[PDB]
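Read through the structure below, which is laid out as C-alpha cells, and then see the notes.
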Amino acid sequence: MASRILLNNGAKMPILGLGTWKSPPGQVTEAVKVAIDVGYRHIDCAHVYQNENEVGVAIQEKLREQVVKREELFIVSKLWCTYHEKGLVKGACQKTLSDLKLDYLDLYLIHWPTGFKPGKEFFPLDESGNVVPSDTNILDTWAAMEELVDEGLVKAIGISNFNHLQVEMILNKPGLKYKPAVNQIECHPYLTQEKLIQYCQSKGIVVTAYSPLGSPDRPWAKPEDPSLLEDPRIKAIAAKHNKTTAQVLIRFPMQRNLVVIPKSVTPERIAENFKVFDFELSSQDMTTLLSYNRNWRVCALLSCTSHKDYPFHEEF
Ligand SMILES: NC(=O)c1ccc[n+]([C@@H]2O[C@H](COP(=O)([O-])OP(=O)(O)OC[C@H]3O[C@@H](n4cnc5c(N)ncnc54)[C@H](OP(=O)(O)O)[C@@H]3O)[C@@H](O)[C@H]2O)c1
C-alpha cells in the first residue's frame with residue numbers, strides 16, 4: 001500500500017485524510033495539529049462546517065513550525081450549495097482560502113449537485129420545508145470551478161455526492177476544459193457503492209469515501225440504526241487481524257483504491273486511525289465486508305428530495 005494516488009491533473013493525493021465535519025471549533029485546531037504530527041498530510045474541510053478558520057490556525061502553525069512543507073500537504077475544501085451562481089464561486093473559494101491561511105487549495109469540490117438560493121442561510125427555506133433552489137445548473141457551476149484552476153486558486157477540482165448520470169453530464173459537458181479529479185461519496189460496508197465506484201474509476205476519477213466509520217456522531221442518529229463499529233461480524237475480522245474495528249473500516253476502502261477521510265477530534269483515535277499501512281485484509285475479508293451492503297446512508301440531504309438535481313433517486 002503506497003500512501004498517495006495519482007490524480008488526472010498529474011498531482012498525487014494522500015489516500016488517508018482527516019475529516020472535520022462536526023469537529024468542534026474549540027477542539028479542531030489541536031486535532032489537526034496532532035494529525036499532522038502523527039503523519040496525516042490530507043485534511044478534508046468545507047465552508048459549511050463553520051470551522052475552517054480553526055483548521056487553518058493548525059495548518060499555519062505546523063507550516064510555521066516547519067513540521068511540514070506546504071507542498072507536502074493536500075488540503076481539500078468544498079463550495080457550498082448557496083454559491084453555485086457564476087459570480088459567487090470565486091469569492092466563496094477566496095473566503096475558504098483566507099480562513100484556511102492558504103494561497104491555494106489542492107482540491108476544491110462542488111459539495112452537492114444541488115444549487116440553492118444565495119443568501120446568509122445555508123438552507124434557505126420557503127414558508128412551507130422546502131429548500132429554495134437556484135436556477136444555475138451543474139454545467140455552469142463547473143465552468144466557474146474551471147476558472148479557479150486557471151486563476152491559480154486551486155490545483156484540482158472535483159465533485160461530491162454526484163450520481164453516475166451527473167458525473168456523466170459533467171464528462172459530456174460541451175467545451176469541457178478539466179475533468180473532475182475526484183468524486184467524494186459516502187462509502188462503507190453498509191453502502192458499498194460498487195456501481196458508482198466502478199464507473200468513476202473507469203473514467204480516471206478518484207473516489208473518496210466519506211463517513212467510513214458510519215458517522216456515529218451524525219446529528220440525526222437513531223438508536224435503531226445499524227452501527228458499523230458495533231457490528232460483531234466486523235469486530236471479528238478486526239480481532240483476527242489484531243486491529244481495531246475502526247482500523248478495519250479504514251483499510252477496507254484503501255484496498256478498493258479509494259481515498260478515505262475518517263474524522264476524529266480524539267488524539268489517541270487520530271493516531272490509531274493512521275496505523276493502517278501495516279496489515280492487509282484478504283480478498284475473502286474484502287468480499288465479506290462488501291456483502292454487508294444495506295444501501296444505508298448517513299447523508300441523504302432529506303430537505304432537498306424535490307430539487308431537480310437531488311442525487312439519490314437514481315439507482316446510482
Ligand atoms: N462530501 C460530503 O457531503 C461529506 C459528508 C459527510 C462527511 N464528509 C467528510 O467525511 C468525514 C468523515 O465522515 P463523518 O465525520 O461523517 O464520520 P466518520 O469518520 O465515519 O465517523 C466519525 C465518528 O467516529 C468516531 N471515531 C473516530 N475514530 C474512531 C475510533 N478509532 N474508534 C471509535 N470511534 C471513532 C469519531 O469520534 P471522535 O471525533 O469523538 O473521536 C466520530 O464520532 C467528515 O468529517 C467530512 O470531512 C463529507
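Per the header of the entry, the method used was X-ray crystallography, 1.0 Å.
Just so it is clear, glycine is given a Cβ too, placed from its N, Cα and C backbone atoms.
These features come from Swiss-Prot:
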- 10-19, 211-273: NADP(+) binding site (BINDING)
- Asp44 to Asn: Reduced glyceraldehyde oxidoreductase activity (MUTAGEN)
- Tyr49 to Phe: Complete loss of glyceraldehyde oxidoreductase activity (MUTAGEN)
- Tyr49: active site, proton donor (ACT_SITE)
- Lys78 to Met: Reduced glyceraldehyde oxidoreductase activity (MUTAGEN)
- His111 to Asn: Reduced glyceraldehyde oxidoreductase activity (MUTAGEN)
- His111: substrate binding site (BINDING)
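Here the features listed in Swiss-Prot are placed on the structure.
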{"residue": "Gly10", "record": "NADP(+) binding site", "DSSP (3 states)": "coil"}
{"residue": "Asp44", "record": "mutagenesis position", "DSSP (3 states)": "strand"}
{"residue": "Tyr49", "record": "mutagenesis position", "DSSP (3 states)": "helix"}
{"residue": "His111", "record": "mutagenesis position", "DSSP (3 states)": "coil"}
{"residue": "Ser211", "record": "NADP(+) binding site", "DSSP (3 states)": "coil"}
{"residue": "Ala221", "record": "NADP(+) binding site", "DSSP (3 states)": "coil"}
{"residue": "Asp231", "record": "NADP(+) binding site", "DSSP (3 states)": "coil"}
{"residue": "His241", "record": "NADP(+) binding site", "DSSP (3 states)": "helix"}
{"residue": "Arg251", "record": "NADP(+) binding site", "DSSP (3 states)": "helix"}
{"residue": "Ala271", "record": "NADP(+) binding site", "DSSP (3 states)": "helix"}
From mutagenesis positions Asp44, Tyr49, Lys78, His111, the one whose Cα lies nearest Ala271 (NADP(+) binding site): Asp44
Candidates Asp44, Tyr49, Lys78, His111 (mutagenesis positions) - the one closest to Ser211 (NADP(+) binding site) by CA: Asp44
Spatial separation of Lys78 (mutagenesis position) from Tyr49 (mutagenesis position) - C-alpha basis, Å: 10
Packing count at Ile261 (NADP(+) binding site) (other Cβ atoms within 10 Å of its Cβ): 26
Residue with minimal Cβ packing [other Cβ atoms within 10 Å] among the recorded positions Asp44, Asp231: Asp231
Residue among the binding-site residues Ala221, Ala271 whose Cβ has the most other Cβ atoms within 10 Å: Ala271
Neighbourhood of ligand 1 - recorded positions from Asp44, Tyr49, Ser211, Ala221, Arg251, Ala271 with Cβ under 6 Å: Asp44, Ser211
Euclidean distance between Cα atoms of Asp44 (mutagenesis position) and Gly10 (NADP(+) binding site), Å: 20
